[PDB]
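**Q** Before I ask anything, here is the structure I am working with.
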Amino acid sequence: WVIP
Amino acid sequence: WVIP
Amino acid sequence: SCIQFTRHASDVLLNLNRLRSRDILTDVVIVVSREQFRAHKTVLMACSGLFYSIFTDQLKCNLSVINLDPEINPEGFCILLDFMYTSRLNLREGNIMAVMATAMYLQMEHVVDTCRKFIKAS
Amino acid sequence: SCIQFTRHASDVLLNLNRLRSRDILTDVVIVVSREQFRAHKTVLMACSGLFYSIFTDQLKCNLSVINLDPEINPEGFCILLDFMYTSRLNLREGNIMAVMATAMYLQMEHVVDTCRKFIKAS
Ligand SMILES: O=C1Cc2cc(Nc3cc(Cl)ncc3Cl)ccc2N1
Ligand SMILES: O=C1Cc2cc(Nc3cc(Cl)ncc3Cl)ccc2N1
Ligand SMILES: [Cl-]
Ligand SMILES: [Cl-]
């Protein structure tokens, strides 16, 4: 999971 | 396009 | 010896979401309490262990309406349906409990994992 | 303020390809000369300007069989159908001309672009  |  | 187009999967999902927003080729309504959500069975199956099981069933595969368990929160479902079609999860303090419970029911293991991680941090 | 699961789109496409290989929820047959290819209309639309136009047509959207132009090569179509469901293109010296012609007909602009580049290099 990432900060888009 | 890439070499997978 | 194939070549690969890096953005292909993302572009496919983006177009499937555009079809969903325009209600094109949607083939099922998911009923969550008083709320109704139109979707593509194949996308639901690709994202959820529960929908995978439902639509591989020789009788349920032909249903145009699926009613979820009355404990399922419509907002939690909406957030998860958006994630299915975009890869983006609107996880917030006020919705995390409903999102985790809905992801556990829908069998969306990666969403359950991030919810457990985010809850543990607080 | 969403979070994003990087592998989600690829995982969705991988599961859609698994559904295709097992002939699950396929809703159309594409006929290319004597050859038949089963697929999901939504995936075909998401990948091809031609299928997008066909299945948004109020009459053609309901057809279970689509016949391609007799000039279309079944192998070129097969290579492109595989690319649609995997992001991987089996581009070879012996098939590049048939793949480019088929991609131009199917309106798959990124495939046309790499074929033009690979032809130019030789
Ligand atoms: O967390 C999850 C997400 C998920 C998706 C699917 N859907 C498929 C799985 C396979 Cl192997 N082939 C085809 C499909 Cl559509 C099943 C279980 C789960 N669990
Ligand atoms: O090279 C290409 C690939 C492609 C895909 C699609 N399919 C869509 C486009 C839009 Cl805007 N919304 C929904 C869909 Cl399914 C149309 C044209 C082209 N050209
Ligand atoms: Cl997931
Ligand atoms: Cl393309």
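Throughout, chain D uses Swiss-Prot numbering, with the displayed residues spanning 7-128 in order.
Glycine too: its Cβ is placed from the backbone N, Cα and C atoms.
Sharing the features that Swiss-Prot gives for it:
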MUTAGEN   D:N21 to K  Abolishes interaction with NCOR2 and HDAC2, no effect on interaction with CTBP1 and transcriptional autoinhibition; when associated with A-116 and 376-Q--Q-379
DOMAIN    D:32-99  domain 'BTB'
MUTAGEN   D:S59 to A  Abolished ubiquitination by the SCF(FBXL17) complex
MUTAGEN   D:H116 to A  Abolishes interaction with NCOR2 and HDAC2, no effect on interaction with CTBP1 and transcriptional autoinhibition; when associated with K-21 and 376-Q--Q-379
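How buried are these features, and what lies next to them?
**A** Taking Cβ-Cβ distances under 8 Å and a sequence gap of 6 or more within the same chain, D:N21 (mutagenesis position) has no neighbours at all.
Under DSSP, the residues of the domain 'BTB' (D:32-99) split into helix, strand and coil as follows: 30 helix, 15 strand, 23 coil.
Around D:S59 (mutagenesis position), taking its Cβ as the centre, 12 other Cβ atoms fall within 10 Å, counting all chains.
Mapped onto three states, the DSSP output places D:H116 (mutagenesis position) in helix.
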**Q** Could you tell me the C-alpha distance between D:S59 (mutagenesis position) and D:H116 (mutagenesis position) in angstrom, no decimals?
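**A** The separation of the Cα atoms works out to 18 Å.
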